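Participant: One structure follows; several queries about it will come next.
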Amino acid sequence: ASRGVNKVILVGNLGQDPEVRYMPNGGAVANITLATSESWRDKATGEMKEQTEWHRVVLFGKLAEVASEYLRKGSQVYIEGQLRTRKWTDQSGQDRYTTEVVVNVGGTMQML
Amino acid sequence: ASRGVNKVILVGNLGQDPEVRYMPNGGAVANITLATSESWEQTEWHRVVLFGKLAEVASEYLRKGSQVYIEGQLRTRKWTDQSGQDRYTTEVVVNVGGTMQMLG
DNA sequence: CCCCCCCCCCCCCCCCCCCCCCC
């Protein structure tokens, strides 16, 4: 598991309540989507120049349930995970790719 | 950056020479594809886009199997393809408080 | 080490974009 580092650290708020589901053979998989905003004002004072980014975080086991029990819409949380892009096929049988921050082995989540 | 933190840190090797391009006013956009793997060997590919100065250096000194350290943000952009189907794509972008660095 | 995954950021002086499958 050497050959480099895959690390993403996030601090942000949930868009909606955690969407927990069960994976085959003992579920415990919680999908949360969080926002991080950023600001600036490049071409002349625009009184604002916000820009929200949405991240798709996925927790497993213990943490999946913790989020399930204590994370609600607004919760602010700290996340440390790895990026993983998964390929899946859609209705029309076309190839799709989804990138996520999965909180696994050396991961971690924590309410703020 | 009101609201939280959005940051990704990668250390891996380019799977292919830097594909450098020059967008409109201000040509400087390099795209690289970084590989990071793990034994226990499952690898993951990353799309990192460098801009400006970082862009030129990537073009200048980075080559295929090169190992780099990257500090950036996570961005996912949507674009409809020649089919009328909405697509999304997330990449690590090295902008503001980000950095790139040649290792070894 | 890269075999490729993916079209492709716009902070931090002093909301919530929402589009997103099931490691």
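All residue numbers given for chain A refer to Swiss-Prot; the residues shown span 2-113 in order.
Determined via X-ray crystallography, 2.8 Å.
A Cβ is built for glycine as well, from the same backbone N, Cα and C atoms used for every other residue.
Okay, so Swiss-Prot annotates it like this:
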- A:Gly5 to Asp: Increased frequency of precise excision of transposon Tn10 derivatives (mutant SSB-200) (MUTAGEN)
- A:6-111: domain 'SSB' (DOMAIN)
- A:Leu11 to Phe: Increased frequency of precise excision of transposon Tn10 derivatives (mutant SSB-202) (MUTAGEN)
- A:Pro25 to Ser: Increased frequency of precise excision of transposon Tn10 derivatives (mutant SSB-202) (MUTAGEN)
- A:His56 to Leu: Reduces DNA-binding affinity (MUTAGEN)
- A:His56 to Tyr: In SSB-1; destabilizes the tetramer (MUTAGEN)
- A:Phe61 to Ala: Reduces DNA-binding affinity (MUTAGEN)
- A:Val103 to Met: Increased frequency of precise excision of transposon Tn10 derivatives (mutant SSB-201) (MUTAGEN)
Participant: Go through A:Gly5, A:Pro25, our mutagenesis positions, and report the one whose Cβ sees the most other Cβ atoms within 10 Å.
Facilitator: A:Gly5
Participant: Looking only at C-alpha atoms, tell me how far A:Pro25 (mutagenesis position) is from A:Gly5 (mutagenesis position), rounded to the nearest Å.
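Facilitator: So the Cα of A:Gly5 (mutagenesis position) lies 31 Å away from that of A:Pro25 (mutagenesis position).
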Participant: Distance check, please: Cα of A:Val103 (mutagenesis position) against Cα of A:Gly5 (mutagenesis position), rounded to an integer number of angstrom.
Facilitator: 17
Participant: For the mutagenesis positions A:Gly5, A:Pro25, A:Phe61, return the ones with C-beta distance to chain B below 8 angstroms, or 'none'.
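Facilitator: Listed mutagenesis positions passing the 8 Å Cβ cut to B: A:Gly5.
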Participant: For A:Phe61 (mutagenesis position), which DSSP three-state class applies?
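Facilitator: Note: A:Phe61 (mutagenesis position) is in a strand by DSSP.
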Participant: Between C-alpha atoms, which of these mutagenesis positions comes nearest to A:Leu11 (mutagenesis position): A:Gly5, A:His56, A:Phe61?
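Facilitator: Ranked by Cα distance from A:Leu11 (mutagenesis position), first place goes to A:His56.
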Participant: Tell me the Cβ contacts of A:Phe61 (mutagenesis position) under 8 Å, same chain only and six or more apart in sequence, or just say none.
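Facilitator: When sequence neighbours closer than 6 are ignored, A:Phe61 (mutagenesis position) has A:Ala29, A:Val30, A:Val103, A:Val104, A:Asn105 within Cβ distance under 8 Å.
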Participant: If you skip the near sequence neighbours and keep only those at least six away, which residues in the chain come within under 8 angstroms of A:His56 (mutagenesis position), Cβ to Cβ?
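Facilitator: The answer is A:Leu11, A:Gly13, A:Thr34, A:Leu35, A:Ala36, A:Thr37, A:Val102.
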Participant: Would you count the other C-beta atoms found within 10 angstroms of the C-beta of A:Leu11 (mutagenesis position) for me?
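Facilitator: By my count, 24.
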Participant: Including all protein chains displayed, how many Cβ atoms other than that of A:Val103 (mutagenesis position) lie within 10 Å of its Cβ?
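Facilitator: Neighbour count, Cβ to Cβ under the 10 Å cut-off: 19.
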